[PDB]
Amino acid sequence: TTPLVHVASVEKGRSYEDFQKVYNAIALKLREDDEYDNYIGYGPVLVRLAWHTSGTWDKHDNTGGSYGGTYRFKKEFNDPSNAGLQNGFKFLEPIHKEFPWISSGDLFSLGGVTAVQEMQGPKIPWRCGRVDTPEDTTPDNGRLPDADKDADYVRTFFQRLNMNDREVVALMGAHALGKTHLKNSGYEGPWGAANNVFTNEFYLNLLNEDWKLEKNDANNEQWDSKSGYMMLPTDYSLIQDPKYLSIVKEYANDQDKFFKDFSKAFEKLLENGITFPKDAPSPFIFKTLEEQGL
Ligand code: FMI
């Protein structure tokens, strides 16, 4: 039961160029399969997948985390908390088939990095080396957070992922992406207008929209605005708690600051639980398709 140590191990003989090729394949498919989810694209769901495959981590015993790529196993794949992520996994299938040498954990996390960057978000340094672990290393369901709670719940929950107030608020900004789907989570609606463009719209909407606490068709409460946006109880708690509120205001007034803080928190989230050898390669910063003229 002793806390295991997960040492990053570079896929045999691979280097930056190999991973840039995987990034490009993911990016090109994001461009190709643009009809998904009423033309939102697979960007948002890939980010959620990267988060859910990483968010199972427990700093106390180093179980869960992005290292093992255990989402490929039935128990985790069927976690009610992961409902809807099968779409992201299916999207990545052809990618993994073309580059069978990349580990599942590296692919799931790289998918999130690729999506954020291609959607015009900040650059996210990414490190390779996650290694697939056995099915018995799959974490039990119930480690991912709930959305019907308050600020105190959020703050306490994220301490298990070693995230502080600023890290939590920055990470939640990803809700500028995609939307909630009633069938997947019991919540319905987008957080903003630019569902597939990474910006600080989440914070601006929290502060500027006129929110009303209503019940959706699943009989769950959520905050709605006449603009057609919604906020989860946990999202709204970010402006109810005074400490979170200060940070929300900061990001709503400084796009660059949000980008830099989100980049650090997201990489941290994707790297929790991994031990990188002193001579491991430095983090990779991939060029977007646009930057490559592709
Ligand atoms: C770093 C990014 C990130 C973080 C930290 C983070 C944290 C947390 N999220 Fe969030 N998320 C992200 C990114 C991130 N999310 C994205 C991109 C989506 C959109 C998915 C899609 O559109 O398919 C969604 C969608 C989504 C949905 C709707 C799911 C659906 O119906 O399809 C719910 C209910 C929640 C709940 C919660 C919390 C509050 C409870 C688990 C939470 O703590 N999320």
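Residue numbering for chain A follows Swiss-Prot; the residues present correspond to positions 68-361, in that order.
Any Cβ shown, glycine's included, is placed from N, Cα and C.
The active site, proton acceptor annotation in Swiss-Prot covers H119. According to DSSP, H119 (active site, proton acceptor) sits within a helical segment.
The active site, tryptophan radical intermediate feature in Swiss-Prot is assigned to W258. Classification of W258 (mutagenesis position) by DSSP places it in coil, neither helical nor stranded.
Positions annotated as heme b binding site by Swiss-Prot: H242. Following the DSSP three-state reduction, the secondary structure of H242 (heme b binding site) is helix.
For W258 (mutagenesis position), other Cβ atoms within 10 Å of its Cβ number 26. Here Swiss-Prot notes a mutagenesis experiment, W258 to F, with the remark: Substantially diminished activity.
Recorded in Swiss-Prot as a natural variant, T120 to I carries the remark: In allele 2. Long-range neighbours of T120 (variant position) (same chain, six or more residues apart, CB within less than 8 Å of its CB): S133, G136, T137, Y138, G172, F175, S176.
The number of other Cβ atoms within 10 Å of the Cβ belonging to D219 (variant position), over all protein chains shown, comes to 10. Under DSSP, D219 (variant position) is assigned to a helix (H, G or I) in the three-state scheme. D219 to G appears in Swiss-Prot as a known natural variant, with the remark: In allele 2.
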- Query: At the Cα level, what's the spacing in Å between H119 (active site, proton acceptor) and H242 (heme b binding site), rounded?
  - Reply: 14
- Message: Can you give me the Cα-Cα distance between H242 (heme b binding site) and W258 (mutagenesis position) in Å, rounded to a whole number?
- Response: 6
- Note on the structure: If you tally other C-beta atoms within 10 angstroms for each of the recorded positions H119, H242, the top scorer is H242
